[PDB]
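**Q** Quick one: this structure, given as structure tokens, is what I'll be asking you about.
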Amino acid sequence: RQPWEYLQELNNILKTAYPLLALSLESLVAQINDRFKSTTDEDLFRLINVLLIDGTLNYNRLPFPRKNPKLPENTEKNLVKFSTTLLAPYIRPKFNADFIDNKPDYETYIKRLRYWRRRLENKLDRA
Amino acid sequence: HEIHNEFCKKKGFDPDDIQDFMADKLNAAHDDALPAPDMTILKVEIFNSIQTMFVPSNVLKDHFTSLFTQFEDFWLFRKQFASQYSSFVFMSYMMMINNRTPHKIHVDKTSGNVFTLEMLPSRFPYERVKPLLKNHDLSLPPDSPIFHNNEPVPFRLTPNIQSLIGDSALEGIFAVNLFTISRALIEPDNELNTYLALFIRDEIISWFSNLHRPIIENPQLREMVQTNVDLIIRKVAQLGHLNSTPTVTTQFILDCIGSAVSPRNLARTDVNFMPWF
């Protein structure tokens, strides 16, 4: 198959001619890719931010005329997937305590997300 | 967005209270014995209530006057902000890029340079939504790619940006640069065609590869590309066209900024757009 064949041919031509250049550039790119990975609190912060903008975006989609709404099943399955894709030891027993006890009802869910976002932004600002 | 958050937290608010206020005042009128079945008048009056109770239209200008230690610096900053925001509005208008929320617009506080991230154009799947006709002005037996804009406003010129630019610079620097850019792009005898052809074609290929129907690969795809290119070139040449009769240059641009700053259009957009700021 011609795409990866042509890409490996171009990489081989770029590696034989100028080998020192390709070596230094690949070592630089690899060290940036391994060492500038974000920590646990920054990943939790960006996860809570994308969850909060999706919650306030779906709450304004006119789901109902909003008597006392409830969460859809796909958002709950997405966040129970994200809870297993979170950090294991210490984030999960506190993140799981905020969707088992019927905290998702589109009002305490957004209030919980705002509380967690404010606490995380104060934690990252005291770094 | 950072400037808006500093203004909200300098007082006793946080900008999710704006969403809470519009949700409560929009939910308090769906009830029985209907006082407002019309959503537009209620949306306009809660827009004015947001602009008066929470965020006045002098926040950005006051922040930037407090930012610089001299008025020469603020005056030169505003003089460059008007030209760079005119270029940003042109880049948002041509190629039909999406909603420019105030966290996607970045400003350099040492030059006045404006740029934006998430420069993703809006491609609507319908060929059905169009003020123009389907058959005669353009011929497309497929229907998927159109490059259309969804927003009520033609671009983003909110009250706070308009109070920062002022009245003299919005008339003499914003609209005139927005006119001369589109005049300079249609002069050089089809460079717009040559750039926009392949940069539209890659967007068409990504549009047919995002949704899993990549099998339509034919000169019909070139017809889609040329149709979208002619549409974008027509909308660009609409700005820089001066009439044969004596008419103010920057008149279509002034009508566009009249339709982009009216509260009857800014109230009909989403709350993540932040039309008050």
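Residues 3202-3328, in that order, are what chain A shows, numbered as in Swiss-Prot.
Just so you know, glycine gets a Cβ as well, placed from its N, Cα and C.
Looking at Swiss-Prot, you'll find the mutagenesis A:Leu3222 to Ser noted as follows: In TRA1-2; when associated with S-241; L-604; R-2733; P-3145 and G-3302. Defects in its ability to interact with acidic activators. One mutagenesis experiment named in Swiss-Prot is A:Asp3302 to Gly, and its note says In TRA1-2; when associated with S-241; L-604; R-2733; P-3145 and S-3222. Defects in its ability to interact with acidic activators.
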**Q** Between A:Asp3302 (mutagenesis position) and A:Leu3222 (mutagenesis position), find the distance joining the two CA atoms and give it rounded to the nearest Å.
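**A** Cα-Cα, rounded: 57 Å.
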**Q** Going by DSSP, is A:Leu3222 (mutagenesis position) part of a helix, a strand, or coil?
**A** helix
**Q** Within 10 Å of the Cβ of A:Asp3302 (mutagenesis position), how many other Cβ atoms can you find? Include all protein chains, please.
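**A** There are 9 of them.
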